[PDB]
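As structure tokens, the structure follows; a few thoughts come after it.
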Amino acid sequence: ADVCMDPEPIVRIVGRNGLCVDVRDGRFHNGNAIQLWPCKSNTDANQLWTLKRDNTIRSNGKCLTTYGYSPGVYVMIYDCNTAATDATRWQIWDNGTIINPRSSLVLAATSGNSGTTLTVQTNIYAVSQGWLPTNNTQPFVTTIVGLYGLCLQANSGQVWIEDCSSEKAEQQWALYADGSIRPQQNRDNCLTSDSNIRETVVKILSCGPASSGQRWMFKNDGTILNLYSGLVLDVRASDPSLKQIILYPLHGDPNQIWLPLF
Amino acid sequence: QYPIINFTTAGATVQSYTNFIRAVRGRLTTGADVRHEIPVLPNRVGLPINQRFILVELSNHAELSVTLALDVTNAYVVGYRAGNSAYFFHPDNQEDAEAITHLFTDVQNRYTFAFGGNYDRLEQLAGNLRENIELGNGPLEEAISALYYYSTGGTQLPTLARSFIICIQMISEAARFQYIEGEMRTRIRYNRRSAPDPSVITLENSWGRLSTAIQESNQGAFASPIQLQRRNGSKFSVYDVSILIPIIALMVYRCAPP
Ligand SMILES: *[C@@H]1O[C@H](CO)[C@@H](O[C@@H]2O[C@H](CO)[C@@H](O)[C@H](O)[C@H]2NC(C)=O)[C@H](O)[C@H]1NC(C)=O
Ligand SMILES: *[C@@H]1O[C@H](CO)[C@@H](O[C@@H]2O[C@H](CO)[C@@H](O)[C@H](O)[C@H]2NC(C)=O)[C@H](O)[C@H]1NC(C)=O
Ligand SMILES: OC[C@H]1O[C@@H](O[C@H]2[C@H](O)[C@@H](O)[C@H](O)O[C@@H]2CO)[C@H](O)[C@@H](O)[C@H]1O
Ligand SMILES: OC[C@H]1O[C@@H](O[C@H]2[C@H](O)[C@@H](O)[C@H](O)O[C@@H]2CO)[C@H](O)[C@@H](O)[C@H]1O
């Protein structure tokens, strides 16, 4: 029936460390900065954004505008008509990236600290550049089941696959808006991958750097893709015994397929 | 001739099941229309009756065989053949009634049930809710035999309806969600027979709503939240498409892309 009619939803924008895209101190004068800030449970328009049809993101009437088309400038709130036209335009991608078409610079937060000013960096699919439009302020907690029906499990600084004990040493994971996969019991730890090399062993380090090796995405084909490198989670030589999850190019066998069980 | 995928519960294994569903999905979509990484099903309007159905043939240990006919536009099980007879759920509109005419043209006896295939009607007749009907390979063997003998008259109506609820969930609902496929796959791996969780029942019910929300979302953002359930029953709301990408495998066409 007809052609699809995309609506204009009012939603929060959760990003790095589960923080929200906030308009500093609730003020809307042209230029006031945009910052990361603990998400609020209310209607303060300084934290709710309307995703317009024209591709502009508006809070309380003003446009989310970038200062310039240079890696490093900050993102400010501004009058939509006054602001340079294509400096208010953004596309929200399915892989949590919010890009400014015109400069190719992605909305980022180069610090996980509350109050950090948003900026536009060069795209490297890092956790510091992943965002998600949702009124859901909490990360999604699930069980990740993979090869042979075994569960993904973490033990301190390591991660391997093992049989699913519906209670065991935290096999529950929390998926953040920033695209990081965090161990339920220790939420400032990220499923990390040191290098983007054809066999590096995935481990659990701190989300501190929010690097591009800590951001993943669940594909429709059941794999877990590392956006930056293009490599997917792989259980080493279909051998759960080896206790090693590596980054490996895609081939689609059962050792690269995962399903989020919630 | 319509495409024919076959699966047998004889030496059924987790692999043969994953290939079966992979084959069923492979035949429903043409891969031409994909949105937010999720394949959409053909548009009903303008679809030549020669690419309107696919045929799934099931056979169990007892050597009994049955052939289900699924509608390619919604992965809906519209009828089936058993031996020399064919039975069709009561069509809910003229167009559909005219289409099932081209199915099982061979058969000497074509019967059209007085009821539809929808779950309510089927749960009512079965005398059970989807929540009490167990699923697994055991239940599928029993359902095939039950379905088969209905042609010879040795299957009561309550049991036919309980068998339709089993097949629909293990084939049509499994092809629609990787989540439900994995659910069925777990029941086979450990030889379990158990009714679907609140999570499965809810995903089945929200298929239409989700198909719509995603297709007419503004860049993956939904206009209104779709509410789903967890395995334990607790609810949660979905506002974005991204969290569903690894859960939905097929979408019923709702509207054209801009
Ligand atoms: C997220 O929450 C906000 C507010 O709680 C929702 O915004 C309201 O949306 C309704 C209808 O869409 C409007 O009539 C109200 O004016 C909005 N509230 C405000 C800010 O005044 C928003 O819809 C929620 N996100 C979604 C898509 O569910
Ligand atoms: C993130 O998602 C976007 C989807 O918009 C990807 O970028 C586009 O990819 C398609 C092909 O899938 C191309 O036709 C476009 O030219 C790309 N850019 C744009 C602006 O549409 C992007 O590649 C994805 N990231 C990764 C590495 O998976
Ligand atoms: O920037 C931090 C935080 O500010 C809140 O606004 C405060 C503001 O900090 C204060 O100077 C003013 O007097 O009261 C305001 C209301 O509490 C914002 O509400 C919040 O979203 C953050 O933006
Ligand atoms: O090198 C990791 C790589 O292993 C493959 O499995 C190999 C494995 O190297 C060894 O047991 C032998 O050579 O044959 C196996 C079967 O290919 C995996 O296929 C691949 O996904 C990676 O995990």
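Residue numbering for chain B follows Swiss-Prot, covering 40-297 in order.
Cβ atoms here come from the backbone N, Cα and C positions, even for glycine.
In Swiss-Prot, a mutagenesis experiment is listed as B:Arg83 to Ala, annotated with the note No effect on the toxic activity but suppresses the vascular leak syndrome. The secondary structure of B:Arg83 (mutagenesis position), as reduced to three states from DSSP, is coil rather than helix or strand. The Cβ of B:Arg83 (mutagenesis position) lies under 8 Å from the Cβ of B:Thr112, B:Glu134, B:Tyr292, each on the same chain and at least six residues away in sequence.
B:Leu109 (mutagenesis position) falls within a strand when secondary structure is assigned with DSSP. In Swiss-Prot, a mutagenesis experiment is listed as B:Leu109 to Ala or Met, annotated with the note No effect on the toxic activity or the vascular leak syndrome.
Spatially close to B:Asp110 (mutagenesis position) yet at least six residues away along the chain are B:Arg91, B:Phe92, B:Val117, judged by Cβ distances under 8 angstroms. Annotation of the mutagenesis experiment B:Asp110 to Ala, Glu or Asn in Swiss-Prot: Suppresses the toxic activity.
One mutagenesis experiment catalogued in Swiss-Prot, B:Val111 to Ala or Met, is accompanied by this note: No effect on the toxic activity or the vascular leak syndrome. Remark: B:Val111 (mutagenesis position) has B:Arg66, B:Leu67, B:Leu80, B:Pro81, B:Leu86, B:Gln90, B:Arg91, B:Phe92, B:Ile93 as non-local neighbours, by Cβ distance under 8 Å and separation of at least 6 in sequence.
Under the heading AMP binding site, Swiss-Prot lists B:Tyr115, B:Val116, B:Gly156, B:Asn157, B:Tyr158. In this view, B:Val116 (AMP binding site) is surrounded by 18 other Cβ atoms within 10 Å of its Cβ, with every protein chain counted. The DSSP secondary structure for B:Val116 (AMP binding site) is strand.
Sequence-distant contacts of B:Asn132 (mutagenesis position), defined by Cβ-Cβ distance under 8 angstroms and a gap of at least six in the same chain, do not exist. Experimental mutagenesis is annotated in Swiss-Prot for B:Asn132 to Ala, with the remark: No effect on the toxic activity but Suppresses the vascular leak syndrome.
Positions annotated as active site by Swiss-Prot: B:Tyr158 (among others). Cβ-based neighbour count (10 Å, all protein chains) for B:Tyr158 (AMP binding site) stands at 18.
Taken from Swiss-Prot, the feature active site covers B:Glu212 (among others). Long-range Cβ proximity for B:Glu212 (active site), meaning a same-chain Cβ under 8 A and a gap of 6 or more residues, is found for B:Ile219, B:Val239, B:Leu242, B:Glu243.
Classification of B:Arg215 (active site) by DSSP places it within a helix. With a cut-off of 8 Å between CB atoms and residues at least 6 apart in sequence, the same chain places B:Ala114, B:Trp246, B:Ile287, B:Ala288, B:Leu289 near B:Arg215 (active site), listed in sequence order. Here Swiss-Prot flags B:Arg215 (among others) as active site.
Taking the centre of the Cβ atoms of B:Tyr115, B:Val116, B:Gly156, B:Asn157, B:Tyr158 as the AMP site, the nearby residues of that chain (Cβ within 8 Å, site residues left out) are B:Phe128, B:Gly155, B:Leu161, B:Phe203, B:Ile207, B:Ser211.
When every Cα pair among B:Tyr115, B:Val116, B:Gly156, B:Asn157, B:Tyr158 is compared, the largest distance found for this AMP site is 12 Å. Ranking the recorded positions B:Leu109, B:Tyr115, B:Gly156 by C-beta neighbours within 10 Å puts B:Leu109 at the top.
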